[PDB]
Amino acid sequence: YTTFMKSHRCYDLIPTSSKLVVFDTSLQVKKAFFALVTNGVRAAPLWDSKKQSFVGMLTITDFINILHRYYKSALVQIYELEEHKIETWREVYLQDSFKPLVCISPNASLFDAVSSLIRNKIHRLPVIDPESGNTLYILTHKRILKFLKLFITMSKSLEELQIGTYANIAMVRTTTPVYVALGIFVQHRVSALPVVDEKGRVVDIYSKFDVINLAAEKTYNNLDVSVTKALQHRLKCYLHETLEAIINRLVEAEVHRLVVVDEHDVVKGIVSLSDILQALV
Amino acid sequence: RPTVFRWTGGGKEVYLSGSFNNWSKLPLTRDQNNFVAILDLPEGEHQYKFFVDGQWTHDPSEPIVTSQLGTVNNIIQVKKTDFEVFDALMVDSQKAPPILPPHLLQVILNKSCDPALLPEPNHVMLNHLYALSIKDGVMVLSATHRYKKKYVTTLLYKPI
Amino acid sequence: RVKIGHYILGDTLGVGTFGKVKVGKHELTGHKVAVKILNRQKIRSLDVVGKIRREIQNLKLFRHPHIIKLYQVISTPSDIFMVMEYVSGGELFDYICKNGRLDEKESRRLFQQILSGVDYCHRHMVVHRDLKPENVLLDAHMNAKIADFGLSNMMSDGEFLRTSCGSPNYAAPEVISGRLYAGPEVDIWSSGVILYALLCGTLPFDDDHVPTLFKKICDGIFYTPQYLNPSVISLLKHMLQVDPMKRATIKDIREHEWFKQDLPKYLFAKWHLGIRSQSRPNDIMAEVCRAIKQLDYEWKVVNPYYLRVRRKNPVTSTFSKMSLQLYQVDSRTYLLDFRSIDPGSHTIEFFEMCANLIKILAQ
Ligand SMILES: Nc1ncnc2c1ncn2[C@@H]1O[C@H](COP(=O)(O)OP(=O)(O)O)[C@@H](O)[C@H]1O
Ligand SMILES: O=C(O)c1c[nH]c2cc(Cl)c(-c3ccc(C4(O)CCC4)cc3)cc12
Ligand SMILES: Nc1ncnc2c1ncn2[C@@H]1O[C@H](COP(=O)(O)O)[C@@H](O)[C@H]1O
Ligand SMILES: Nc1ncnc2c1ncn2[C@@H]1O[C@H](COP(=O)(O)O)[C@@H](O)[C@H]1O
Ligand SMILES: [Cl-]
Ligand SMILES: [Cl-]
Ligand SMILES: [Cl-]
Ligand SMILES: [Cl-]
């Protein structure tokens, strides 16, 4: 199975015609998050004009970070987000704690890419040609998982094989404010937070993707709202379900994770797209 | 090692005598005002003359060589480079503004579905620079490029 | 016996774009070939030395049942010989002269074959301009064979063609108007007249009075005889569009109900370009030169409207090239186009190179 990845080049997964959005580090950070929304993209590389190279990647995590790090109140402006460049914020977020750009060549194997995702604990990996130095495509877990499912022509229970995090699951409630919830994604470094009712039963899920709605609807200035109010603008699995069926359920919905739930719809663990690709590595 | 011998002029009978054929009257074939003969010769120096209707001559347009005895024969230096086509073609090689073609007025960005995915562009509009009006003192730049049999439209958000 | 390869050169078949074409019968087998003769001295007299190099390169790797195959190129010190496949049938033109027009079924068969070849060329970024029934030869079994690639040309990424080559009756409006073109569109117009000629036995655009011929061509106005099938009349109306943007694509022809019939298996947020300054074109060129030099960039003035500029990178210490061309949109406005010429990102370096110029320029 993994032998298939070590053979197939990154290039094969790049679509016939794609769109890439690049922000110069000198761009005002608020303009940058609105551009991610208008262009309908979850990640954009960053070109440092002074350095004459791609120094990094701007994602929703950066928006979650600025928001939670700098939100003072609903009554006051987040003056930083409003007037701060991507470079000014990149310096604050990464002071002594520095992290360089992680990239893959289109000639390199699909395995090299999957291994580099888990190696650096990232969801967005840019593809760069060595000679040209151009960023071609942003390789995601969902795209690799899609190509792999289209290739399958194991077979045991989710409890038997034991894949993913099943201990101390980060969660929110119905009434939980967005600010509080952002603070969870910050200290825990997780992608989504299951929303639970009056009892242990899970009614919804607030993902990092549901945070771009704040940028889109320009509502980020009020993070005092409950996670349910926030989700007003618009799936689980069982421990006895087979791995092949779980992989099938995730792709026939194009979702990053599934919740391992109990008989009375109560959370017991989680299984992310990241974990499945790791087991097959 | 084939060499072309051609006599541009008229005649009832034309012949070719050469070092390569021990100066024997080899006859040339007429088409129009051209009398030809193609023959394999070793890569070296060769002398030749023509016997055009009872008269010995050389092609004045072709290189000659005058003997110590006052004999004028044409000369031919069949070089190795003359044999291979691409080697020969290499040695051989030594107002008002245009109206804008309507093709450049067709983009893939403007004309549900995946926001990243785009239509295949016409080869003709690739490498061309497109830009969106400067709003809020920030310039937007775009261009579609190709890497192998795939295309990438890069958008640059650069302040000005 | 005048020999080349091992074939005995015979009678002149005709005279092509750059030289005579002769028959060749093999010394032993008797197999017949067509030999194009290109005098090295005459090919250097016209500056076609490069064109011939390309012409060979292409044809030497092509292999389609409806394109005359180039077997071998023999170089001699004097001339160059192109050994090609021979077809007994001769011109399609002469066929349509002796016999009349072709019956719907027969016309369709041949048109499918020609278009197949035309597609194959375009699929290989080669555009044979000058596509006429005179350049469509037939074999003993009545198969079309595309032949004079002397006026052909390559299709480059981001570049247009200018050469107004081909016969006036078969030439596209943009070709006769001498305007710029991409390449495939001009072959489609020619394929359209070839289709007309096959069905009607006459030319759609024809007149002794040259100005009224050119008027009709640019007015895309022709006669459709009563005997013509409305479905093929719909195909011709689509192929003979004066606007290239409204013209049929090989994909649009392939999709057509007349074409498809009995078709054999074996064949087949507003963005803006550059900047638009309304000033005098001679003054815009002087302005862009005053702008490029004010940025410390080395260039080369080709046309009085085309410039090729290079920039030394202060960080990666790599030279990056880009070309500038000024076109004419309205009768009132003109626009300046920026093309990329093939470390850090080449694409981004280009964007940054252009941006500087625009920040100090009009519309
Ligand atoms: N290739 C990369 N090189 C450097 N930093 C990166 C890269 N990709 C992402 N990052 C950083 O990793 C952090 C988390 O990003 P990520 O998990 O990919 O976001 P998302 O879940 O929205 O896709 C961010 O602070 C971002 O700047
Ligand atoms: O014509 C031109 O411009 C030529 C330029 N270079 C040439 C080289 C050759 Cl070899 C010939 C040639 C070839 C064959 C014949 C024959 O028909 C076979 C017997 C008589 C006649 C002339 C012709 C030209
Ligand atoms: N809500 C959550 N609580 C705890 N762990 C989680 C949660 N969501 C995902 N994980 C785990 O976090 C890791 C990375 O997940 P992800 O960010 O979703 O790709 C994996 O080991 C997941 O199992
Ligand atoms: N386990 C899940 N069940 C249902 N919807 C989910 C789940 N995980 C993510 N989503 C939805 O997927 C979107 C976020 O996308 P992503 O982070 O790519 O998975 C949001 O609309 C979430 O509600
Ligand atoms: Cl002829
Ligand atoms: Cl015969
Ligand atoms: Cl035949
Ligand atoms: Cl005719």
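In order, the residues displayed for chain B correspond to 78-171, 201-217, 222-270 in Swiss-Prot numbering, which applies throughout.
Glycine residues also receive a Cβ, built from the backbone N, Cα and C atoms like all the rest.
Where Swiss-Prot documents B:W100 to L as a mutagenesis experiment, the accompanying text is: Partially inhibits glycogen-binding. In Swiss-Prot, a mutagenesis experiment is listed as B:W100 to G, annotated with the note Abolishes glycogen-binding. For the published mutagenesis B:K126 to Q, Swiss-Prot gives the following note: Abolishes glycogen-binding. Listed in Swiss-Prot is the mutagenesis experiment B:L146 to A, annotated as follows: Significantly reduces glycogen-binding. Among the mutagenesis entries in Swiss-Prot is B:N150 to K, noted as: Abolishes glycogen-binding. B:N150 to Q appears in Swiss-Prot as a mutagenesis experiment; the accompanying note says: Significantly reduces glycogen-binding.
The structure, with features from Swiss-Prot marked on it.
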residue: B:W100; record: mutagenesis position; DSSP class: coil
residue: B:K126; record: mutagenesis position; DSSP class: strand
residue: B:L146; record: mutagenesis position; DSSP class: coil
Once you note that 29 residues are missing between B:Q171 and B:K201, how far is one Cα from the other in Å? 29
How many Å separate the Cα atoms of B:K217 and B:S222 across a gap of 4 unmodelled residues? 14
Rounding to whole Å, the Cα atoms of B:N150 (mutagenesis position) and B:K126 (mutagenesis position) are apart by 6
All chains considered, the count of other Cβ atoms within 10 Å of the Cβ of B:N150 (mutagenesis position) is 20
Which whole-number value in Å describes the distance between the Cα atoms of B:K126 (mutagenesis position) and B:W100 (mutagenesis position)? 8
Neighbourhood of B:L146 (mutagenesis position), C-beta criterion under 8 angstroms, separation at least six: none
Across the mutagenesis positions (B:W100, B:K126), the Cβ with the fewest other Cβ atoms inside 10 Å is that of B:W100
